[PDB]
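Engineer: Questions regarding the structure given below will be posed in turn.
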Protein chains: 2
Amino acid sequence: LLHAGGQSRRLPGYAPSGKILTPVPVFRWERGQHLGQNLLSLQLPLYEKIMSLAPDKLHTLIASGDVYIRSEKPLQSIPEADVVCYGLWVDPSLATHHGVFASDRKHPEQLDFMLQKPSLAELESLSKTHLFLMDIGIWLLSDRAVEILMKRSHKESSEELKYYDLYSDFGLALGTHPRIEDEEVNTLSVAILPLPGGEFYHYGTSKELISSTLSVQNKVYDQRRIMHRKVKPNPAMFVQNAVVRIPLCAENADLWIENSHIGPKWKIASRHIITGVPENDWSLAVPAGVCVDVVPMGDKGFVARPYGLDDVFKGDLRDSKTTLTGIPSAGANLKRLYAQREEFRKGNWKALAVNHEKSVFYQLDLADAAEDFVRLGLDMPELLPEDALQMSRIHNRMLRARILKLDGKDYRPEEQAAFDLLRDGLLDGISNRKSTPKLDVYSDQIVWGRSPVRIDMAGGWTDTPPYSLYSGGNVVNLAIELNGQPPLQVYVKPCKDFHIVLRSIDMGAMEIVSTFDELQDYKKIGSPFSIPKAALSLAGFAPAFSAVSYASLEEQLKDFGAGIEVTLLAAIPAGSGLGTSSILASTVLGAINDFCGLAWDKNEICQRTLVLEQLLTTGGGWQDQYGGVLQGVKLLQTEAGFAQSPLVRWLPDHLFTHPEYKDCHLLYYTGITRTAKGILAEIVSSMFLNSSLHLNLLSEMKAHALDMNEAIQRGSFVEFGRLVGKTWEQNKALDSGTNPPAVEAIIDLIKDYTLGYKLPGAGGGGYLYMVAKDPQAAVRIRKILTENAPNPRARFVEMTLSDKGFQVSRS
Amino acid sequence: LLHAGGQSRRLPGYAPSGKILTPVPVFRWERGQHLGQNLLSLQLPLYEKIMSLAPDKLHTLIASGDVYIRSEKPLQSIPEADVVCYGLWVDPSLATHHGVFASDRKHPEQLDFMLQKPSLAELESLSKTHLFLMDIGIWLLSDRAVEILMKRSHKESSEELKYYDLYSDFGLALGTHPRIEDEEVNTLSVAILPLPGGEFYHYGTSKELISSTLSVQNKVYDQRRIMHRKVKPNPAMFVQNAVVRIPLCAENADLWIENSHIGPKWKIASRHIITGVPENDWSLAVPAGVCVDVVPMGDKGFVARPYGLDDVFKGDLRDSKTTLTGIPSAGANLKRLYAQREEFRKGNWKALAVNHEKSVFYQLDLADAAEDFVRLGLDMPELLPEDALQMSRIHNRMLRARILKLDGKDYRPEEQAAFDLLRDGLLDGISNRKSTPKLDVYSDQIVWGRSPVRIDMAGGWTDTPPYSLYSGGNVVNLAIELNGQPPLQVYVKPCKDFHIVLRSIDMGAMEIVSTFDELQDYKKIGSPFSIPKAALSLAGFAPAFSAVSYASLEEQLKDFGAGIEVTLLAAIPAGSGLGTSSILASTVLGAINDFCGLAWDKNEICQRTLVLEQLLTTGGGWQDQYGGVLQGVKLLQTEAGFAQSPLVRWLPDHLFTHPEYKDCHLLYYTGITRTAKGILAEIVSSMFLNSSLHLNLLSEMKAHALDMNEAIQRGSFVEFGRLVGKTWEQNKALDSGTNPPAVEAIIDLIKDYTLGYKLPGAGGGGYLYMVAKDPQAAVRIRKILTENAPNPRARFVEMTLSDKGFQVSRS
């Protein structure tokens, strides 16, 4: 049980329920919502609100009085406050609407007076004149003050204050100078945070919520002898027959109205078999500005829950300003009927704008798929509509996949369909794929490339299609160096012997290649020679060569009769969480771009890299490939469809250098291998804008990235460290909760000395870094020096910002 | 002679004039404006538009058809185009309003078709569907195409195209595929730039300009038997007597209406002695939606310019939809009467909100002062109202100063009043002024400070109160170093001998001081020992010391019986245009902050520095004192009242280092001493938001600063150089045009090899720097090596970014 409500005898949206059954569409063009879904949308910051109050007698908090809502974030908290109130500074029109608190300067500490609905020099006498404070009605409390404030303990019982609204009329009641007498009994420490001003007005009549939602009318049942309007608020699942109206009237479900004569602003009451069958309400000279139920004609009555007739009642109803509360399952049946054809008309919307239900939230993915009979082969069909937003096309195909996996049947084929659609989604699409006869080298030379290695301070999986979806992200990361060499360095050379040898080190015997076979493209054997395969995907076709005539390929290209032999080197395993695979591939491509020709750009290097990273079939951790190639920023992932990829600009480091020296940084612990990653990129691509609060948390990762760059763009190194630890929290506790408790033992000690950290990139193995004050940092090096030392060793490794990172072709 | 106009028989704001006499208030709350003042506001980008067309037969361009206006900047030009059209992409409501051009992809090159007022699948058949283009009607032309396009040469004469509007109906006419036949005769090269979408709608009725201006009603003549409204458009200088109305009607001047019965949307015609005297128009059953003049009663006639009556005409006027153009000095008298009491009611507004006329533009400063009898002793009085915006207070005091200087009388006292008010304006105001007994040193030590030297790449005199005014600026500058030492370095020491010796080098014998006398504070003898005087202005008072008891000051403070002896060093004269004075002072204060105590911050160092820079009485070139102390950015001057001063955040340099090496920078020529500056800071502080297009150009200096930081925040070094040369243009050709032609000979050669430059800071002496491609740069060093070498030598000096810049107190 929670907030039951007040009397609130103004709004016609008060069918005899609580506050959960007046369904209203979303701002992103879906009709599956009300306060109840919006109450959930506010409950998520409200269940976020809990921190360090009590054990099980803490709270599960009573909801508000619903000044409307969903502007920016609460907290609105310090963990030693009983109560934190809300402040709002707007034009004094909303002062004249509802009550404003005001006190001494400074006001948001401890209230001294107020004025409910202020007008002129009275409002000026709210000294100081501009210390306004408008609450909206969700407060914390201590473990004590329940027994005084709301439900005051008397000798009879713990009776409420006789104000039925506890919150608003207590703040009206106790908000004056009796607070300076009264709140000193129950732990006087109180702070107040005010609020911004987005979507804050009230729920007076239906036009309030209409103006909030800007527009109306979605099911849409259009029977006949009706009247076309727009402004009128019809929600879902109301069969609208045979009645002529003017707008402002709202009609839910368990309501099949036929042949009436109605005007503006209509409550229409449910819970009953209401037709023009047995209620006998046909010749209905219905007045204006009143609330059904029963009022066939007359002037300005008051009849509540369904009083019964046949026809006789049509006479004494011009007796105005009288009160007859017409009352002393079928509403749940209204809800059940309303939720019956919801997925049906969602399929209709998946026909209508064909993503208006699908790629708007798809939020009820599993319950949409299973319940009730939603056949997502229609989603496969409209996925293959012609071609769409392949976003939306693949979204529908993945809805089909989500059904076929989720119901029972062909999850592997559902995954295959989603995989191929995912590829096809990224198959778009680039210049050219070309034909170019590379030449340069020339013979005697050796081309050696090299590259530093990113980490990502913040701006985490705002990369990785599905992004937001499209669009964009932003990461701002860095691009730094392990002590020397950068590492990740690639050598590539001509030879004599027309078989393209891929040659690796730390693993590599060789890869003798000329077949292609396809080309290259191999997720076939994951000898990371796989990555140079794709490095031959320059295009890697052309006229007019052939399979034997790699002879022609080389031996007109290079011409330099190589069968080129290309020899990489990574220093670190791919269990880094440093994107080393991606960076490595990119670096090879830069070497090719030098190597025999084709003349490209850093950016389009990374473009074509990402392009082949598609067919590399790893989830495109893509932040890195701009990161570790370039220098210490990234920033701005922006467009992400389909997939467009700028993202650039810069930042000073400079507090990673000129160095801080308030440490003067951060540095390394593996003791932990990776798992490696086989669930992580799943949770990424499960899903797109399908699910869930993922998408939510993703969005403020982006926000926190802009937080990051502004922070260190000012140089708040101490706050840089805060935001680092925040990002850690923002992924550890968030997606993805995989960080394996040995990591947490390395966190455990220390956590202390001084400040935060993160795992870069992947998480679940690899290695951290962390910032401290200053040489206590070196004593932390002494700490990890002391213990916690498996043979994955436990080092200072630095990191070492040092960067440009490219190639030589020397000499 | 210019744009006379079209027929345009819709808008009631068409009293028989051109387009200059329907006065409308400004967005910044003054009523002294119309298109004519707004035509000037558009004329300034229009006279900006001229570049490289012709000699004296170039143009002085015909004005537009007035889709309304004053969104963002034109150009909208390449200097080889005949005609550049305007593009606009909005909702197709304004497509249904007025004509849209559309062509192939890409559209903004050479037009192929159009559709005037498009509707549905017709508008979709503007292939490609979203290639819209809405012109607003000011084009260039070649030196040729006058004789074809507008006023086509025939055998009779050079007759116009029979379209009376040349522009709009020619673009309707020639904008189709007949352009692909026709515009190939007259230098076919044409490009098009589209536009943004701020304030673009039309002038259909009065509500259009009302919605544009959002609000109405300023003179305000309120006679009796009238009706209170708001929405009605009454401009200035209309005595409104004895008539009852509904809104939407507009009334100018030479109009003293009494006792009529009028409704909405009224043209009211001038040029005549119109009272209820001799026109005899009293019993006036005036209809709705028609245009005075003459219509006493009736239904929907058409009577133009003043047809004459007595009473008899009141009968055959229900003869609707008839045309009787009532026509086949006193309007200039209306303008003269309207401009008579304008300064009177400006004084009333200078009483009303007391800056609503004053510190809103004060734009007509000299003509406001002189014409006609505006006595600005009222501006002195309301300057001393109590205390105000001392912005507005000092603005009014300076309006008084502007009058007293400008009329004749007491310019020096007017300057004195403005000077004292300027001080008093900056006298506000800081913590504390304190009392602190500094202690630290200790004895044996020597405290040595040091500092690098700013230049300002862009973001020029957006510093320097008056800023915008208040608020703010932004400069982003750098903070760099001459080869070594930083210079500007200060030594300060205890001694034995209780007389505070200021000791300088390159000039300094000594300054033996203990008197104070005041304290310190000396614009008295400009031995730059003056600057250390203010450096003793710590506060520089306290309890409970006295004049002899600097004995107490020192000899309890330090205690260390010094009479402290403080010894600076500048390397460069104050004729640098590098703010060296200000930086120097600040550095001393940092040394004091170390020196004997008081424990401050960089920022509040600079705060208190600026505070004393007030009493230093130089115009506060203030950018520098944050600049050259800190490192290579500044950025964000923001608040500038009263005067608030954050301003911080950062940027990478990084293309001033890791160096470019596409030169890998810029460096020095004096051959020129300064004048020095005695007119420059005048033109700054002449004026505040008084005058002129200064304020305009100032604003886009700020814009160009954000341009700057974004540019090099991405690393567009080539465009960095563009924006440098732009800033040069933006001050040389702009405020202030003082750069003395020897400088321009050093510009002359080179200008060339490759790119631009500026004088930092002051200008009019000192030394530049300039960027080139790369080693052609060194050949420029060879160029200045070759010639142009006075004994103010002609060097490479670098610059040398190298920076933190503070102090030692070693050991």
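The residues of chain A that appear here are 71-398, 467-949 by Swiss-Prot count, in order.
Going by what the header records, the deposited coordinates were determined by electron microscopy, 4.2 Å.
Cβ coordinates come from backbone N, Cα and C, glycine included.
Straight out of Swiss-Prot:
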- A:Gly76 to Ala: Almost complete loss of fucose-1-phosphate guanylyltransferase activity (MUTAGEN)
- A:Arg80 to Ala: Almost complete loss of fucose-1-phosphate guanylyltransferase activity (MUTAGEN)
- A:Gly88 to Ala: Almost complete loss of fucose-1-phosphate guanylyltransferase activity (MUTAGEN)
- A:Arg592 to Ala: Almost complete loss of fucokinase activity (MUTAGEN)
- A:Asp594 to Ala: Almost complete loss of fucokinase activity (MUTAGEN)
- A:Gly597 to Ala: Almost complete loss of fucokinase activity (MUTAGEN)
- A:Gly713 to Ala: Loss of fucokinase activity (MUTAGEN)
- A:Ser714 to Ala: Loss of fucokinase activity (MUTAGEN)
- A:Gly715 to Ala: Loss of fucokinase activity (MUTAGEN)
Engineer: For A:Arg80 (mutagenesis position), which residues in the same chain are close in space, meaning a Cβ under 8 Å from its Cβ, but six or more apart along the sequence?
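Structural biologist: Within the chain, A:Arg80 (mutagenesis position) has Cβ neighbours under 8 Å at A:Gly274, A:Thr275.
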Engineer: May I ask which of the mutagenesis positions A:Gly88, A:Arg592, A:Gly713 is closest to A:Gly76 (mutagenesis position) if we compare their C-alpha atoms?
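Structural biologist: So, spelling it out, the nearest of the mutagenesis positions is A:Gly88.
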Engineer: Take the Cβ of A:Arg592 (mutagenesis position) and count every other Cβ within 10 Å, whichever protein chain it belongs to.
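Structural biologist: Taking all protein chains shown, A:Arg592 (mutagenesis position) has 29 Cβ neighbours within 10 Å.
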Engineer: Counting Cβ neighbours within 10 Å across all chains shown, tell me which of the mutagenesis positions A:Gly88, A:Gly597, A:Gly713 comes out on top.
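Structural biologist: In terms of Cβ crowding, the pick is A:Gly597.
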Engineer: Could you work out which of the mutagenesis positions (A:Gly76, A:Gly715) has its C-beta surrounded by the smallest number of other C-beta atoms within 10 A?
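Structural biologist: Counting other Cβ atoms within 10 Å of each of the mutagenesis positions A:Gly76, A:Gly715, the minimum falls on A:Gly76.
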Engineer: Which of these mutagenesis positions has the least crowded Cβ, counting other Cβ atoms within 10 Å: A:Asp594, A:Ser714?
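Structural biologist: Relative to the other mutagenesis positions in A:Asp594, A:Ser714, A:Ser714 has the fewest Cβ atoms within 10 Å.
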Engineer: Given the mutagenesis positions A:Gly713, A:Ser714, A:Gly715, which one's Cα is the least distant from that of A:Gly597 (mutagenesis position)?
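Structural biologist: Checked the mutagenesis positions A:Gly713, A:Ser714, A:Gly715; minimum Cα distance to A:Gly597 (mutagenesis position) goes to A:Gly715.
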Engineer: Please report the Cα separation of A:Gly88 (mutagenesis position) and A:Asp594 (mutagenesis position) in Å, rounded to an integer.
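Structural biologist: Computed Cα spacing between A:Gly88 (mutagenesis position) and A:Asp594 (mutagenesis position) is 47 Å.
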Engineer: From the Cα of A:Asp594 (mutagenesis position) across to the Cα of A:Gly713 (mutagenesis position), what is the distance in angstrom?
Structural biologist: 16
Engineer: Write down the Cα-Cα distance for A:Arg592 (mutagenesis position) and A:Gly715 (mutagenesis position), rounded and given in Å.
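Structural biologist: Between the alpha carbons of A:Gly715 (mutagenesis position) and A:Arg592 (mutagenesis position) there are 10 Å.
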Engineer: Taking only the Cα atoms, work out how far A:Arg592 (mutagenesis position) lies from A:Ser714 (mutagenesis position), in Å, as a whole number.
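Structural biologist: Counting only the Cα atoms, the answer is 11 Å.
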